[PDB]
Each structure stands twice: as C-alpha cells, then as structure tokens.
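Undergrad: First the structure, then my questions, so here it is.
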Amino acid sequence: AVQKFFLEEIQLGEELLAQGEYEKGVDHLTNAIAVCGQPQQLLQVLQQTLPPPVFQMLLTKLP
Amino acid sequence: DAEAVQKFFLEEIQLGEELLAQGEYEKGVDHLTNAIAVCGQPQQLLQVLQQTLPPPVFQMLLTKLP
Amino acid sequence: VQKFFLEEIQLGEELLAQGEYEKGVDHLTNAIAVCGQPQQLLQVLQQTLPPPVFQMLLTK
Amino acid sequence: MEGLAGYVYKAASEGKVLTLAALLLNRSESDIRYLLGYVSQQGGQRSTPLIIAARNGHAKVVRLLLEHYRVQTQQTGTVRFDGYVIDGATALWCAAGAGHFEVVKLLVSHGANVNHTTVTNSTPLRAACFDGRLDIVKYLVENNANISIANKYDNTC
Amino acid sequence: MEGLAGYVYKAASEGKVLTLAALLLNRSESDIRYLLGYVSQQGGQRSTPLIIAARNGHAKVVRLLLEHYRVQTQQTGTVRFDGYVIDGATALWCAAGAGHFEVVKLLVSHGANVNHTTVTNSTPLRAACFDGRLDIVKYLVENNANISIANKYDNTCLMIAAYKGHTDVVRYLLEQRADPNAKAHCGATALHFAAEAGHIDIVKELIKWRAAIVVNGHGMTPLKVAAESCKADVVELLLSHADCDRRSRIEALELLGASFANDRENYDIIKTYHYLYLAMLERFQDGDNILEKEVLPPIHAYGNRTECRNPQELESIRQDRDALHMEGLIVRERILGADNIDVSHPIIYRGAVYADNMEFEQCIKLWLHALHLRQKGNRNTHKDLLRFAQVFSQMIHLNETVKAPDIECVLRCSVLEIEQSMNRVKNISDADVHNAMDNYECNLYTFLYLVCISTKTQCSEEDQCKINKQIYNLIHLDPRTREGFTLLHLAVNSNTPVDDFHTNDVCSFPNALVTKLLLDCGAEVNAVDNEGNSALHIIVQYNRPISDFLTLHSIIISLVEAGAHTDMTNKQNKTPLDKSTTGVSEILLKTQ
Amino acid sequence: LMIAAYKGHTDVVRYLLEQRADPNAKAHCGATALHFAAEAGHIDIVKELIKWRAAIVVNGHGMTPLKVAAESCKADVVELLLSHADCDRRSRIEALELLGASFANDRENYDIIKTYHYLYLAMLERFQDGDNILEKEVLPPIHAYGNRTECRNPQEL
C-alpha cells in the first residue's frame, strides 16, 4: 500500500480531477499523501498539479 | 449499429476522447475514425462533430473520414 | 475652410496607404483639387503611389 | 529496470505525471535518467518519454521534465509518423511538428535546440511551416533560430 | 509650434504618406522646415520625423519627405532603444541602429554620413553590427566604412557583432581585411566574447582568418574564458590549433564541467562529473613528471572538505551533489583567483539550491564566501546582502537556528561594503551618480533588514557586542539620505519600504528594537532632515497608535531619554506636539 | 456585499459599492457590511467603506463595529472606525479596553504586554484632561476573577 495501493489513490483523485468533483479528488489525494512513504518531497510536486482553487482543499486536509 | 459494434463504438468514443484530450491527435482521430465508420448515424454525428474538434483537428479528421 | 480640405487631403486616401487603393486614390482625386495646392497635392499623391500608379491617381 | 522504463514511457505517452513521479520516487539520478533515456522503439519507431511528452502536448509534463527532472532535448525520435518516421528529433522539433505552441515556447524558453539538423538535416522551422502554426513560426523567428535551413533536396521552409 | 510639429511627426512616424503630402506641400516652406527639423515631446526623443520613420523603417514615407524639402540626412536625433538610452546619430545610423535596410540603401545614394559617430562613437556599421543585420553590414563596407571603429570601451564593431551569435556577420568583417585582434578597454577580443557564449562557429571563422590568438586584458586565454562557461566546444576547437597546453587543457575541462551544473540555467551533473573525470584522467595521463592541482584547504564559509586528488576519488562524491559541486568549484577558485566575478557566481547558486532544498545551514554558510569573494574584488554586494536577509527571515519560518559568527561576518562586511558604497558615491562624479545615490541607500536598507532579523533571531552575546559595533560604525558615519534622514531616522519612519520576501513578517517599522539598539551607541536624537524634522518629529507623525503601540510605547520613553528637545521645530516651524496629528501619540510625547 | 466582505476579495467589495448599492444593508443577525469584515483584518475592505460612509451602527446584540473590530483583535480596522465620522470619546477609551481584553485571554491572540498597553492607552486618555474627569463604573468584584475592582487608576494598573 506504500507504493502499490498508493498509485491508484492518485488515479482515483486524477479521474476526479478530470471529473470536476475536486473535493472527492482531494480526498483520494489526501489519503495518498497520508500513506506516501516520502510525502514531504511531494510538496513541490503537488503545489502545481492542481488548479489554484483546489490548492486550498488539499492543504487543509493533509493535517 | 448495435450489439458488439455499439460497445466498440462507445469504447472508440471514450478512447478517442482521452487521446484527443491527452494530445495524441493522430491516434485519437484514428480511434474516432473507426467510431464514425461504425456509427449508427455518421452524418448526424458530423453535425455535432463540426463543433467538438478544433477546426484544425476537424480538418485533420476530414482527411481521414473517407 | 481650408482645414476641412487639408483634412480631406489627410484622410481621404486612408485606405490607399493601408493597401486598398481602390477606395483611397479615387477619393484622393477629388481631394487633391479640394486642397489649396491642387497641382502639388496631386503630384505628391502620385509620388506617394507607384510610378505606374502615378498616372492612375491623376487620371482618376 | 526495463519494465520501469516501459511504465514511465506509457505514463508520458498518455500524459500522467504522478504515476512516473512515484515510479521515480526515492531513486538516484542514474536509473531516473535510464528510465528517461528510454529511446527504445515503441511501435517500431524510436521514441522517448520526454519526446513523446513533447509530442503529446501537455506543457506540465515537459515543464516538470526540464525543471525538476534532468533530461536533455538532444534525443532521437520521430518527426512525421505518416510516411517519414525519420530519427534525430529534438523535443522542440517534435512539439513544432505536433503544433502545440505552449510546449514550443516553453521549450524555447528552456533553451532547446533551435538549429538542429537530422540525418535529412531538417529544422523545426520547416516543421512549424508544415503544420501552418503562425504563432510557433513567430516565436521561432523572434528567438532568431535561422531562415535558410534546407533539406537534402535543398528544400527551404 | 507644438500641434503642427507633432502633426508633421505623425505624418512620418505612423507611416501615413498622404498627411505628409498635405503638410510639407499645400503650405509654406519656412514653417514646415522647423517642423520637420526635429520633434520636441513626441516619443521622449529629439529626432527628425524622417529619423523616427527610419526607426520604423518607413522607406516610402522618407522618400516623400525628401521630395518636397531635402532634410539634412546627416542631422542627428535622440533614439532611446535597446542598448541603454542613446542620443543617436544621423538617420542613416538610426536606420542601421534600427536594423532596417529599407532606409539605409536610400540615404547612401541620397548622400549620408557613412562613418557618423554617436555618443559612444558608434558608426552605422557598428549600429548594424549591434543589431547583427548582415545586409546593412554588407552595405557599409560597400560604402567603405571604417572596419575598426572602436568604442569608448575600445570595442571595435567587429567585436560588437561578436557579442551575439552572428557567425555570418562576424566573418564578413574578416573578409573585409579586419583581423580579430582589436582589444577592448578590458582587453576583450572577439575570440573571448565568442568563447563566453561558446560560439564554435564564430571562433572557427577567426581561426580561418589565421590572424592571432592571445589572452585578454584580464589574463584569460580564450579557452580559459570559455572554461568558466558551459561550452567545451571552444576548448575543443582551440585544441585543433594546439593552443591548449596540457596544464590549461585539463583545467579547461575541469572548469567546463563544473559550470555545467553550478549554474541556474545549466544544471547537469552527468557531464559535470565526466568532464572532471576525463580531465583528471588526463591529469593522471602524464605518468612521469606528474602535475596535479594546487591543493586548497576548504573555506570556513564554503564547504568543509578540500578538492579531490584521484580521478576516481570524485566518483564516490558524485551521489551527493554538494560534495562534487564544491570539488568542481575548488578547482576554479585556485585557477581564477578570489577576485573573478564569474567564479563568484556559482557561490550564490549553490546556496540558492540549498535554500530551494531547505539546507538553510548550508545556504548561509556557503553564501558567506560570496560576500567574501566579492569583497576581494572590491565590488558592490547590495544584491548579496539583501538575499542574506531574505533567507534569514525564511529560515525563521522553518525555525532553523542561525549561527552568530555567520550573522556577524556578513554584518561586518556589510558596513565595510556600505563604507565602500559611501565611497562609491565619492569615487564617481557624473557617470552613475544617481545610481550611486541609490547604491549606498539600498545598502543601508539591507543592513537595516539584516539588523532587524538579527534582533529577532538568536545571537550570542560576544557576537551581539560586535553586531552592535556595526550599528555603532554607521552611527559615527551618519549616512544622510536624499531626504535628510539618517540610520536613526530610517527606522523611526513608518514609510520605510520592506522587501517583498519574508522580511515583511520580521520587520515592524517603526522598529522599537532597532531604535533602542541605535540610541545606546550614540544616535543623533536631535538630527534634522531636509525639512528639519527631528527624530521626535518623525515618530509623532505616525498615524497608527493602536496597531503597533508596543513599538510606539517603547520608542517614546527611549527617544525622549536620549536628549530630544520637546520644543524642537522643523524648517516649517512646527512643534512636535503640533505636528502630532494623533491624540494618542501626542499623549505619550506630552508625558515625556 | 457582506459575502465579499466576509472574505479577502476587496476588488469585488470596492466595485459593488460603486454599483449604487448601499453599504448600510444590514442583516437581522447584526452584520452591517463591516461586521463581516472584522474577522480576518480586512484592512483594505474597511478602507473602502470608511471612504464610502460605512455608517457605523451596532449589531443585533448591540455591540458597535468598533467593538466588533476589537472582538477579532484586528487593530488595523479599529483605528479606521475610531477616526471615522464622530470620534465618540466615550467608546474611544473603552475600545482599547476591549481590544486588549482578548490579547491576554485569546488562543489566536496572546500578547500579555499589549493587554497592559491598550489599557494604558485607555487610562492615558481617561485622566489627561484633568477637570471634568471620567472614572470606570464600579462593578462589584466577581469571585471568578479573584476579587478585583477593575483598574480605575494608572497606578494600580
């Protein structure tokens, strides 16, 4: 689940990112970051993968 | 038409949508080229298709339509 | 007065400088004589056009 | 290793970023470049994840590949799939042939090769002319690449 | 005439040819002669409307202007464009300065100054060479312009075209009997300038002419000036000419690789390691009478290890980019000295990477060498000092502690640079005196930013005594601003700008902590500005006595106790209580 | 207008007041287009309303917007309301008392010295005039807060 189930958690978020329900995409993304082995390195990665409205939902759900 | 062509039609619609959205226009249009060839109403679909693809992409489809 | 004639000899051939000399040179033919210097403005407009179009602007 | 290179090529050909980001996660630059140096033929034609990302048109993938990843535009790939499939393709050349102006200008601002000559010594400028994108040609001219690069048949853009 | 002069200007600047027909003609000749002579307020420049049409390349319009009244083709006018603001030369030069051949070919047959000079004595050949426009360059030498018109910095127009990548324009001057050996004021040659950008094609043309190859006025051979750059093709090209002696040819590739990863635009360690490895293998290739690097112990600021000795020794330090970047930088610190600007640039970039990679302890430590290296060359560090305070507030947000000797060494050299910045104004007279006026003023701002974050961050007592000495150093200097303020008056004023970075989160101007640390070292509490307002006058004019009253409460007791006059007046004859404009602020002033 | 004033979008706030929409549109809860701006220190939003005649008026509970500005420890807009229209010296003194009241007993704003200094500003203006002096109302001591009888002098403060 560190890398195997972790990949689909973004893929659930990525499809919901392409869907339009970004709040559900953040939920699958914030679970991936919670289970990621090194999610602190993804701070620069995840700060530009989303539209600017979606940044607020992601940052408020990580802690 | 219907049957296994219909599920093949919508698969080419969905995969043709993705590659066009992804950027693989050559494979995306070719995937959509099979969809129009198996489409139930290829002429009526082309009415909507005049506004779906960009005019360069629609012209790119127009070369592969026949 | 001459201000309108000078302005007509200033914007009458507006399309002529933009490429559309059909609507500019024809209007400049009447605008050349309207100005205070008919011979000078028509020759300058002929000079402003090509040497082959110099006769075209004057004969219009 | 090779399977990971196939995975990252499939991710870049589609356009996903997090999939190959996690495939490259906690890896040294050696195998990262090895996966990004996957110049092996797919479909019988040479292609590379950076090349196919430029061929795709997602500016995000190539902007991550140039800034936060270490891959160079000097690469071998296709220039025209239908009837040509000629090698020696720059990623900027691939974007110009595909026609994505945002990817083209991003690679130009990155510092990509603008005067590259392949085995047929063809330039991205004539690819942009072939695609009919005035904006790409305008960016290339404003960045002053060249005006007189010809083919083996001395074919000007 | 104001409206008619611009109307004649609008008859050539916008390319409208019919208005020029009705303006130069259809009227008198004496009035329009002044109108087409020059322009006054149109475009912020003083050129003839034909000249500003030559800037836009209106070939048909400038022909019509001459047909009515022959304007002086040698007449000059201001052209503010690329390459600083220029009081430009004649219209033929200006058309060459605009890179427009459509006006150049007309005026030469019409009669124009071929070798007309500019403010920086620029001939039209150089103006075309500045734009790198070949057909104008071909035309001036067809008009037999001088091929060696050297600049005020002794820059020949051949060297001017060598700044860019004009491999065809540069070689055309060579075809016109011009050897590439015209040294600049710093001895710069077209060989070195093409080597700066790694122009193998341009250098090969200079190799083709077979004139000469020699070091510049900085003592840098063309392979060495390319070595600090990131293009090994010039060094490889000079290897064909056998100008690369083996001592120089190995330090070339050692410098060439390291720059390819010690730059913001160029960051690649694979060719950086390989160029170091290939050169060190070439260094170990001698066998007998072996030659090695002159060993440099690690700088107390930059790094903690010396350079590698074996070719395979640096292979193990390739994994950690901090070690090999330093290893590739020690080999250029020994061969380029401590005063070279180009070797000082990788010092900042590594710390910028550490700031990007959250290595704030490594960023501040290794950036101390950047200030030290720039102090060796005796140059301004106003950008480097600002970047210290930006990261000093940045590491507070990450809550990484600073080193008190580290924050003192930057402060000690800052007032040394400020003294140099103060001397910089006295050094120059009329070149950039306004830039020098902002040079010393911004340096005090960075010191104010450096001091304010220093008070917020941890500092040892013995360093704080030396930290207060730099504050005590400037208070004896008493730097007077353009508005008459001093260092004491700078922190008191609430209108003092703060840098857009995290320095806003740590600066609380009016800063009571900065002002308290200024009075105990002898601040002029009775100093007067350009308007005569004292230190008590500036603080009492603050209109926010509620948001930051803690700053106001701590500064009213402090400033009044330093010896301020309660009945002091400015040049406008206003008492401190009268100019309060705030009841709460005046209450504290009246109490003290 | 109160929705935009609730957030930090001052551009919509300054634009909507110019659309012939009054800033005095008050909800029955108590918000009068400035109460909803007194939570996040919208210094720029209230700056527009002070210029646009915000027409200071209490909420449903009777608390003034000056008190509501002090309720969020936003001293940037406390100064705006204090000098706007009438000075109202009666609430000017107690505004600093209320503003510093939370600064000792709030999780978001814990500045013990600012609690003293804001009361000091209140006590400064309370006895600066000399004659026609003003004193705090003598509430009975509350056993929860010890047995104090407020700070009616700067000496005990």
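Placement of Cβ uses the backbone N, Cα and C atoms for every residue, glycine included.
Recorded in Swiss-Prot as a mutagenesis result, D:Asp82 to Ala carries the remark: Abolished binding to -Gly-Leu-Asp-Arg C-degron at the C-terminus; when associated with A-131. Under its mutagenesis entries, Swiss-Prot includes D:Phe130 to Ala with the note: Abolished binding to -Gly-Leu-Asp-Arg C-degron at the C-terminus. In Swiss-Prot, a published mutagenesis experiment is listed as D:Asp131 to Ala, annotated Abolished binding to -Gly-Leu-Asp-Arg C-degron at the C-terminus; when associated with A-82.
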Undergrad: Sequence order please: the mutagenesis positions D:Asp82, D:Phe130, D:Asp131 that have their Cβ under 8 Å from a chain A Cβ, otherwise just none.
TA: none
Undergrad: What are the sequence-distant neighbours of D:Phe130 (mutagenesis position), meaning same chain, six or more residues apart, C-beta distance under 8 angstroms?
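TA: Looking at Cβ-Cβ distances below 8 Å from D:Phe130 (mutagenesis position), excluding near sequence neighbours, one finds D:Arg80, D:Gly97.
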Undergrad: Take the C-alpha atoms of D:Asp131 (mutagenesis position) and D:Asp82 (mutagenesis position) and report the distance between them in angstrom, rounded.
TA: 14
Undergrad: For D:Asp131 (mutagenesis position), what is the tally of other C-beta atoms lying within 10 angstroms of its C-beta?
TA: 16
Undergrad: How many neighbouring Cβ atoms, not counting its own, are there within 10 Å of the Cβ of D:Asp82 (mutagenesis position)?
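TA: Summing over all protein chains shown, D:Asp82 (mutagenesis position) has 6 other Cβ atoms within 10 Å.
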Undergrad: Where does D:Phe130 (mutagenesis position) sit in the DSSP three-state scheme?
TA: helix
Undergrad: Would you kindly determine which mutagenesis positions in the set D:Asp82, D:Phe130, D:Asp131 have their Cβ under 8 angstroms from any Cβ of chain C, listing them in sequence order or replying 'none'?
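TA: The mutagenesis positions close to chain C: there are none.
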